[PDB]
2 protein chains.
Amino acid sequence: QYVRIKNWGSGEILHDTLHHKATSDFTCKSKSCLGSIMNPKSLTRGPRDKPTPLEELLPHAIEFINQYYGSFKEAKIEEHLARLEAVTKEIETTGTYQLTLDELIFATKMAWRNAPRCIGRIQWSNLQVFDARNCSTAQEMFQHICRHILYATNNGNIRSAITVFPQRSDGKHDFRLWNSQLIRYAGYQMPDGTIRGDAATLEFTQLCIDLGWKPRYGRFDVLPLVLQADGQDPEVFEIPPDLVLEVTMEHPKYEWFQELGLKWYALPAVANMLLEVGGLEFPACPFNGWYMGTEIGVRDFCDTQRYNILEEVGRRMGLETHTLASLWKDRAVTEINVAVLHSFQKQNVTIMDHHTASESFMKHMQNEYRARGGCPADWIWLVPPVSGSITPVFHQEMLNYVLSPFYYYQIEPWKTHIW
Amino acid sequence: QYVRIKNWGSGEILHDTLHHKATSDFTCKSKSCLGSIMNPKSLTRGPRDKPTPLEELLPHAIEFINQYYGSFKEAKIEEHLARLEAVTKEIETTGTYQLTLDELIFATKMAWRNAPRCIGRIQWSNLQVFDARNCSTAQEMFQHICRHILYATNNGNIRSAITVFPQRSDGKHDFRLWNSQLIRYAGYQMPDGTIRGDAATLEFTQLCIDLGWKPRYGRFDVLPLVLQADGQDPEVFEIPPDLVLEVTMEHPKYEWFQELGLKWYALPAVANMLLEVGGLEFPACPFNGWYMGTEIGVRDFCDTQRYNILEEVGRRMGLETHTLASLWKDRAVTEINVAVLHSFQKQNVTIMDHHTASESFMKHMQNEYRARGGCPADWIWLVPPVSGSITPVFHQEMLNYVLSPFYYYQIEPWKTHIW
Ligand code: HEM
Ligand code: HEM
Ligand SMILES: C[C@H](O)[C@H](O)[C@H]1CNc2nc(N)[nH]c(=O)c2N1
Ligand SMILES: C[C@H](O)[C@H](O)[C@H]1CNc2nc(N)[nH]c(=O)c2N1
Ligand SMILES: CCCNC(=[NH2+])NCCC[C@H](N)C(=O)O
Ligand SMILES: CCCNC(=[NH2+])NCCC[C@H](N)C(=O)O
Ligand SMILES: [Zn+2]
């Protein structure tokens, strides 16, 4: 039956039945809870050595095809049954199968719809799908990505999109983007122990250098694309500068803000996740949506492990930077968030504030429970890194489980690659 | 073995072995996660009808006695073995047993030390224990509580303390405080649909009225003590006003802040939890520590389901109160937090800001892993309702499990009481 779920802000009660359709075991044990683990094996889908067993594949394929045709208003049994038969024959004859374009589209949106850590899921149906399942070379990958970045950016009017490269076969010819995001700044560990740029890309940045890339040693040096096609070693490609849209940071009151020399890319695109559907796994499917202010303002700029600009902004605000109890951090981070939002709007780059994001997600979660009696949600990721209880999602109890289709994490390509 | 746990702010890794000592099953399933549930049955310890089975009691009692004597630097096998024998005889002869004062003290501090939702646990060893296991009447309960409130308040220099009433026997003669907190404001649903006071005490407040208490219908009317002794019906007692220390709210810049007419009690004391130790359950053991700013500033004052004063403060700050994306809520809530801290310090009432609290907890969590290879922690409760990622605990992965001794929740007394 259903798990009773409550919203303490409204007192509203919901019944989750959808959690029944969950697959394998999640992160938490029978007597313990590992919900605050960032990368649990339950959310990861690693390497392959041989094809996936027919006994396993077929059952999943049937289920997905059933899910697909099931999502239709006005059924099509005929086509449905015909498709079931066709897929079976294909698995029998080929050892796998191919999704129709419409099923891929459906699958990409469902996997998004089933992403528990995503707060923008109310947009799940508005998604552009670029079919690159035909791709054969890295150069071709590079071309597909450039087309993706260009379409997505749309001169600042960001559009959600995903590019689907070839599915995994024997797992010995994997298409993979060694990048965590299509566009990201490099991090360099200076000779003086210092760190210039984004400390989070330190390892990858060093990899790019090892792959022959030339380090510019700047705080905001966009990293190269490191593409691996058909199991082949990775080839490094520079992204055409004209394609990378950026926003320079400035505050609508503090004119000294510009003097910080801050900026960020406008396109947030996850590059290293794997799409799972009907038995199939796509280890290469970069997708993107648009930014939520706090991602840049709070995390990227203020994380102690990222740009860490919070004390500097505090000093320039003339705050009691040495009195933790003065709440100067609360003050600074809020002004940084205003700079980030204001700067995007000014330059006409689509962005969304955390309050608005939280509010729309609640609307979505309600549609979901009403539509399919549930919505997989990770409270720990869905609550903004600032203003927690000030947002409605904080007061909402939720269930986190892995359905299918789904976007999994993967093991760092350079850790599991036979050069 | 150990569960590897990481802190993404420092990159530091920890090994949790302590989770091994966990008892029953927690909240989360094998394929689902219910970590965001406020009141899971795994954290609740309900009513009793008959004594607790000797087969169950004895094993737990032995374990606790072993834990107790084990916590000693320089062992005392002799006394240890002697105590094991004495407790056994007692269970055999009486059908239960009594803890020595020192074991009760030890047990109250361990149960605190084992509270995953508590951020002040670095103070776990500094706790005053008032032994009221001899109490027989409500009047006596009322006297013990008054003594507790007086000792704890200490004219503003708050001291942590707990009062332990008689343990449960057959569960048909339970000592219980029908209150959620020793000191709390009443909530009244006005005739006009409105709500005056604290909306969170609406039901209880109505109960008090039903028990003959006279409603003053004010925004800050301290509620009466509703004590139930030896299974007897609850008797209502007014708390001596002189004993309830309060702080009037005022901002160190906005002089209009006082015009809001806000104030809060200085003593946060949980009244309705149950202490569990060596097979024994104490359904009545009010305890207290001191406030952390955000509890009042963010939750009590700004929760939409509490006093909900956030838009009013926003208007009086002249903020774009109708433009959610302006981040006015971030601005107001921060000033309210400054009012709350400033007002407590001004009136010399012990209080702690969330930044300082988060920092000390990290120090504690480190002592714990180093001391006993673990620390049960609920990330969802331990992260402040504001400034999330700005605090170190947000970047710390943690394991949540129920050890013993432990402070459990209980079912609302008025739901399970034979009048
Ligand atoms: C259109 C607006 C969108 C917004 C505003 C949005 C917002 C977010 C945010 C705030 C995160 C948190 C990232 C972090 O904290 O590191 C996230 C994660 C995620 N989103 Fe969305 N999202 C959007 C679109 C998408 C799209 C188009 C997809 C996929 C087709 C998607 C899939 C996911 C997944 C899988 C994660 C998890 C990433 C991870 O675990 O690192 N999102 N999203
Ligand atoms: C001395 C300083 C203390 C501080 C600053 C502190 C702080 C906190 C805070 C912030 C909460 C959150 C309450 C909420 O959000 O509703 C909490 C919960 C809790 N604390 Fe502590 N605490 C302190 C002392 C104590 C003491 C003395 C005990 C017990 C002997 C204790 C046991 C617990 C327990 C069981 C909870 C859970 C309450 C619930 O689930 O509603 N704390 N504490
Ligand atoms: C340890 C903890 O799980 C980790 O810091 C999480 C918390 N919540 C988060 N939420 C989002 N959206 N993104 C993150 O990176 C994190 N980090
Ligand atoms: C739904 C969710 O569990 C609930 O709102 C929690 C979140 N974290 C919390 N954390 C603390 N300290 N106190 C609370 O009351 C809550 N409420
Ligand atoms: C990839 C689609 C979802 N994208 C998104 N809203 N942001 C999450 C990734 C960007 C990352 N949080 C950053 O600020 O660097
Ligand atoms: C009871 C000991 C722990 N107390 C404490 N620090 N606060 C939690 C209870 C008070 C509650 N959060 C309130 O602001 O109304
Ligand atoms: Zn869990």
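Residue numbering for chain A follows Swiss-Prot; the residues present correspond to positions 77-495, in that order.
According to its header, this structure was worked out by X-ray crystallography, 2.4 Å.
The backbone N, Cα and C atoms fix where each Cβ goes, and this holds for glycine too.
Here Swiss-Prot flags A:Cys104, A:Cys109 as Zn(2+) binding site, drawing on experimental evidence. Taken from Swiss-Prot, the feature (6R)-L-erythro-5,6,7,8-tetrahydrobiopterin binding site applies to A:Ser112, A:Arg375, A:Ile456, A:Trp457, A:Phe470, supported by experimental evidence. The feature heme b binding site is assigned by Swiss-Prot to A:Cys194, A:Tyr485, with experimental evidence given as support. Swiss-Prot lists A:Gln257, A:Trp366, A:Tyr367, A:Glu371 with the feature L-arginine binding site. Among the sequence features in Swiss-Prot, the natural variant A:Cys211 to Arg is noted as follows: In strain: NOD/LtJ.
Distribution of Swiss-Prot features across the structure.
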residue  : record                                                  : contacts (Cβ under 8 Å, 6+ apart)
A:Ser112 : (6R)-L-erythro-5,6,7,8-tetrahydrobiopterin binding site : A:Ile456
A:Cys194 : heme b binding site                                     : A:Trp188
A:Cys211 : variant position                                        : A:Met217, A:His220, A:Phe241, A:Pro242, A:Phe251, A:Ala305
A:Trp366 : L-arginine binding site                                 : A:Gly196, A:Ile234, A:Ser236, A:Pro344, A:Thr426, A:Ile427, A:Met428
A:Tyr367 : L-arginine binding site                                 : A:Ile234, A:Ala342, A:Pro344, A:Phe420, A:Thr426, A:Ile427, A:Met428
A:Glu371 : L-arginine binding site                                 : A:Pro344
A:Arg375 : (6R)-L-erythro-5,6,7,8-tetrahydrobiopterin binding site : A:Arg382, A:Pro461
A:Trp457 : (6R)-L-erythro-5,6,7,8-tetrahydrobiopterin binding site : A:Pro192, A:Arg193, A:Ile195
A:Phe470 : (6R)-L-erythro-5,6,7,8-tetrahydrobiopterin binding site : A:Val459, A:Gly464
A:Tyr485 : heme b binding site                                     : A:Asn115, A:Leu119, A:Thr120, A:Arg121, A:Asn348, A:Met349, A:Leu350
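In sequence order, the recorded positions from A:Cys194, A:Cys211, A:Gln257, A:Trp366, A:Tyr367, A:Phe470 that place a Cβ under 8 angstroms from a chain B Cβ are A:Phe470. Look at the binding-site residues A:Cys104, A:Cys109, A:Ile456 and count other Cβ atoms within 10 Å of each Cβ; A:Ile456 has the fewest. Site extent for L-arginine: among the recorded binding residues A:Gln257, A:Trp366, A:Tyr367, A:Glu371, the largest C-alpha separation is 14 Å. In the vicinity of ligand 2, defined as a Cβ distance under 6 Å, none of the binding-site residues A:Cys104, A:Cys109, A:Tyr367, A:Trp457 are placed. A:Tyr485 (heme b binding site) falls within a strand when secondary structure is assigned with DSSP. The Cβ of A:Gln257 (L-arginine binding site) lies under 8 Å from the Cβ of A:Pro344, A:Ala345, A:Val346, A:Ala347, each on the same chain and at least six residues away in sequence. When the Cα positions of A:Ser112, A:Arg375, A:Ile456, A:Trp457, A:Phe470 are compared pair by pair, the longest gap among these (6R)-L-erythro-5,6,7,8-tetrahydrobiopterin-binding residues is 18 Å. In the three-state DSSP scheme, A:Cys211 (variant position) is classed as coil.
Taking a Cβ cut-off of under 6 Å from any atom of ligand 5, the recorded positions A:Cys104, A:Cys109, A:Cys194, A:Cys211, A:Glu371 reduce to A:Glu371. Under 6 Å, Cβ to nearest atom of ligand 1: this is the test, and of the binding-site residues A:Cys109, A:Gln257, A:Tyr367, A:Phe470, A:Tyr485 it is passed by none. The 6 Å Cβ screen around ligand 7 retains nothing from the binding-site residues A:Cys194, A:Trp366, A:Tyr367, A:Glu371, A:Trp457. Within the set of binding-site residues A:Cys104, A:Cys109, A:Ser112, A:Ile456, A:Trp457, A:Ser112, A:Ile456, A:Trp457 have a CB atom less than 6 Å from some atom of ligand 3. In the three-state DSSP assignment, the secondary structure recorded for A:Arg375 ((6R)-L-erythro-5,6,7,8-tetrahydrobiopterin binding site) is helix.
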